[PDB]
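What follows is a single structure, written as structure tokens, with notes after it.
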Amino acid sequence: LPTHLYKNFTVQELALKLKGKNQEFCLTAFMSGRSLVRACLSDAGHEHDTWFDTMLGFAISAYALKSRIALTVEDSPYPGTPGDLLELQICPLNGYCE
Amino acid sequence: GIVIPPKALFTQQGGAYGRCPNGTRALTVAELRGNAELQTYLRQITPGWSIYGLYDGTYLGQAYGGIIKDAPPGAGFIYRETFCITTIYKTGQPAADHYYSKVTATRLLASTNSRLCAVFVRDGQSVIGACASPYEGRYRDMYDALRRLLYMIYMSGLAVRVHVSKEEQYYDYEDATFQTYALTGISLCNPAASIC
Amino acid sequence: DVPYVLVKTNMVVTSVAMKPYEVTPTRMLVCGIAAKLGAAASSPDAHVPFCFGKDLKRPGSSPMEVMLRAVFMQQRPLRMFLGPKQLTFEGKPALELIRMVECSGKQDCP
Amino acid sequence: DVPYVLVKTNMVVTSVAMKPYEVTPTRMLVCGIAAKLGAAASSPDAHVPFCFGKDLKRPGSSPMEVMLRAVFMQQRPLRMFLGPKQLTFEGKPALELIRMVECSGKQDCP
Amino acid sequence: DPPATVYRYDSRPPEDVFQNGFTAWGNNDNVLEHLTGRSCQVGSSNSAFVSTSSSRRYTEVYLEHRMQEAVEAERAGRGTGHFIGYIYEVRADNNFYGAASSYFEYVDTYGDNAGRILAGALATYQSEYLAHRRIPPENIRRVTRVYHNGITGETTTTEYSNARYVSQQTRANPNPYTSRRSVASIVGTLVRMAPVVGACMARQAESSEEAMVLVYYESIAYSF
Amino acid sequence: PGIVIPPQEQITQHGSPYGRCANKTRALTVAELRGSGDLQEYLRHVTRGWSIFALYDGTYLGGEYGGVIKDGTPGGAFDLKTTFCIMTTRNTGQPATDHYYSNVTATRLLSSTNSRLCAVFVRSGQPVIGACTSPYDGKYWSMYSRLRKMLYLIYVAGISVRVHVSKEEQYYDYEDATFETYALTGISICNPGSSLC
Ligand SMILES: Nc1ncnc2c1ncn2[C@@H]1O[C@H](COP(=O)(O)OP(=O)(O)OP(=O)(O)O)[C@@H](O)[C@H]1O
């Protein structure tokens, strides 16, 4: 469970695709200094959870608003495999997350 | 002239420490001051040396005689018993359609498991208030659609003709000089189409 | 958990955040950082963290949700009723937002 | 109602609206007012009012809603297949919309 | 009646403004690219129009928010919570024209598909009036100067008056500004977020004292 | 010329009145019947009398008339008692492998009652592929709620995306389409070569 938190990155890429019998969206977070932070969220192949939808729409606002965000991935058990978006936060528009 | 919630709305079981249960809203002093029988009723129901909290002021039990004493917002919340009003009142009027043209939406207002309202304004004047909830109400099911257009017209100038059902009256905003009812329709103004 | 409802005046929503509700997985938290418009850098009311539960069972945005979105994009002065209960947002606690009304002016927002 | 379906080209949605289904507690209409480029304020095609049902029991936006939102926003000329049935929008009969396609050119929009 | 007095928020001080006023970015006088934000964007600023607003309260709330920003910059260790903003007052002549009307008229010369729903909802929002070419010292009257120290939480209002101001007996043009249809490509209305401000307004103010984030109103005016 | 031509079986067993082709089906064009031999034949061997039928933008004088295709006007002959409707869905039968088109831009939106929402993704003028989404029916209905959000975003923003389509199904919603049109299954605001495309 090696979680992490990144602050003041902008969403640079956003992609909703299909992955087996599950859909899966991913975002690339970017800060001029660093490498790309990348995370995905996938329907657990499970119903009810407005979860996938809720977060997708949120990530779409972060993308649309061109705002700096503060995300929290959960490290993939395998390298070159993005982690999971655990939670997303939109920093003060026009500003930075303290 | 503030709309005076009716005595009937008064929650027999007021909220503890300023937490009126969702669906209700703390009663203000201006409202309690103007509400004759709600007050009378109060005398007849407050055992002495008991202080109940309002949004602004406090109510000094009938031992002090029953006094509406002013006070800052949230101040009276310190006590254990807060006075609240349920916010929905069945007008019992016919279910007909009434509309207000050239208005703009402003002053959003949300509770927890209750409605979303907005005060519609014509040239400075607060013409009418309208609400919409996915929880209770007649047009209970039209919420998910309305919210989307309420959100749009709110977010941009866009004047509008709002359609309201005086069927049910809402008391969500405190000390209002406009009345609020159930929102049933929105139509972006269109001169040519003879809409606004 | 605080002991009594706090009414904060003249605050603007400054940052929004989505998060899983620690407890039941039928819910998630919609948390934020409210801050009294104008206050001092260090003023207590210059950083008031709040949350409110979302029912992942019901589809759509709740009334609270449609407002938080509108006032946070336009930066509109509110009147928030906070507490008494407290959720967690960033390790430190956060008051449960339980109602919010916009400000017509000083009359309602001092 | 009207006898047959009318196809109108170069229509620009200029107003939008929602109301209840004058006869059904399970549906509601999403109406509008469309205008044909170049017509006269006098001309009937200067403001063709339409409406389409929306099922209040199926949560979301319909494929037709998503499009009206989009083309209304960008003021995009449409080919609308209005008819043949009529519904009431603002105390007046308005043609039902069954299909709309964005004009790509004079070819498809005479 | 066309307004007599308009307002302009700015990061420029009276010793500058009171001598030289504001003089348009370029010749492009196309009313749509302006309200739409095209002629006020990076590598595209050419509007022969100085954005001003007929509503002081508007400029008021903008400055009041640009300030709250400084307060939040410092909170992130990005500044010192300090802010100095001005709100010039101006005497309008016929060289001033309404943004909304200008918009509407354009649309009724080239048809619905040539305008943008939000571009017109915005002109009416900011109550903008377009200063054609320039707005010179004689038109600039007073000037409120707002200082704020985010750290003390103290705000400090201050006024000044231009000597060179000249008292005429004018008002804005009662007639819509007019331009040849835009051959430019416009995707949507460029606006700055929180509060929503037109690009030509928000943009024109900032000067020599980090780029401004301009967004497409259309992508945000409606949910997802 | 160069118009995707509906496969014979897209025709419906009976034409529609008042010009109201039924839901999930749509009027046939002059240009499509022409290009379709199989169809012309079909109509010929199935049309009696001195009958004239309404096509979207024209008329078909069948029966004793020979099988004439008269150029018309969009919807202008919807007064006739019968219009020829085509169905819009075709189960291509191909395998559900992925197909993607890069640098595309969603344009020309299409919608209809109880059917699907589509867009034509162009690349420098020229169309490239047509893709559609519908919560109503379709191998991939689940992705509607999610796709409509990205689709609307990229549409009103002009965001040059990279679209992914599954040729498992083919749609004939657009008229006289120079482009094919399949089921949308993903979109990506993408960085050149991104593992995320
Ligand atoms: N900028 C934002 N700030 C706050 N809440 C937001 C923001 N953007 C989206 N939301 C919320 O994130 C959640 C999902 O929003 P989204 O627009 O994706 O779908 P929605 O509004 O629920 O409507 P739909 O039913 O069409 O999905 C809800 O809480 C939505 O209001």
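Throughout, chain E uses Swiss-Prot numbering, with the displayed residues spanning 36-244, 255-269 in order.
Per deposition record, X-ray crystallography, 2.7 Å.
From the backbone N, Cα and C atoms, a Cβ is placed for every residue, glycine too.
Under the heading active site, Swiss-Prot lists E:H69 (among others). There are 30 other Cβ atoms within 10 Å of the Cβ belonging to E:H69 (active site). E:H69 (active site) falls within a helical segment according to DSSP.
Listed in sequence order, the residues of the same chain lying 6 or more apart from E:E163 (mutagenesis position) and placing their CB within less than 8 Å of its CB are E:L70, E:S86, E:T87, E:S88, E:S89, E:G133, E:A134, E:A135, E:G233, E:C235, E:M236. As annotated by Swiss-Prot, active site applies to E:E163 (among others).
The feature NAD(+) binding site is assigned by Swiss-Prot to E:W60. E:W60 (NAD(+) binding site) has a Cβ environment of 18 other Cβ atoms inside 10 Å. In the three-state DSSP classification, E:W60 (NAD(+) binding site) falls within coil.
In the three-state DSSP reading, E:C75 (mutagenesis position) counts as helix. In this view, E:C75 (mutagenesis position) is surrounded by 27 other Cβ atoms within 10 Å of its Cβ, with every protein chain counted. Under its mutagenesis annotations, Swiss-Prot gives E:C75 to S the following note: 33% of wild-type NAD-glycohydrolase activity.
Quoted from Swiss-Prot, the note attached to the mutagenesis of E:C75 to G states: 38% of wild-type NAD-glycohydrolase activity.
Quoted from Swiss-Prot, the note on mutagenesis experiment E:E163 to D is: Reduction of several orders of magnitude of enzymatic activity.
Swiss-Prot lists E:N129 to S among its natural variants, and the accompanying note reads: In strain: CS. Taken residue by residue with DSSP, E:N129 (variant position) is part of neither helix nor strand, so it is coil. Around E:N129 (variant position), a 10 Å sphere centred on its CB holds 13 further CB atoms from the protein chains shown.
One natural variant named in Swiss-Prot is E:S196 to P, and its note says In strain: CZ and 18323. DSSP assigns E:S196 (variant position) to a strand. Taking a C-beta cut-off of under 8 Å and a sequence gap of six or more, E:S196 (variant position) has these contacts in its own chain: E:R176, E:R177, E:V178.
DSSP classifies E:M228 (variant position) as coil under the three-state reduction. Annotation of the natural variant E:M228 to I in Swiss-Prot: In strain: 287, Al1561, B572, CHANG and HAV; the original residue is retained in the structure shown.
With 10 residues not built between them, E:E244 and E:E255 have C-alpha atoms separated by a whole-number distance of 12 Å. All protein chains considered, the CB of E:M228 (variant position) has 21 other CB atoms within 10 Å. Chain A comes close to E:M228, taken from the recorded positions E:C75, E:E163, E:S196, E:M228 by a C-beta to C-beta distance under 8 angstroms. E:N129 (variant position) sits 31 Å from E:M228 (variant position), taking the CA atoms of both as reference points. Chain B has no C-beta under 8 angstroms from the C-beta of any of the recorded positions E:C75, E:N129, E:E163, E:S196.
In this structure the alpha carbons, written CA, of E:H69 (active site) and E:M228 (variant position) are 18 Å apart. The separation of E:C75 (mutagenesis position) from E:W60 (NAD(+) binding site), Cα to Cα, is 8 Å. In sequence order, the recorded positions from E:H69, E:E163, E:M228 that place a Cβ under 8 angstroms from a chain C Cβ are E:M228.
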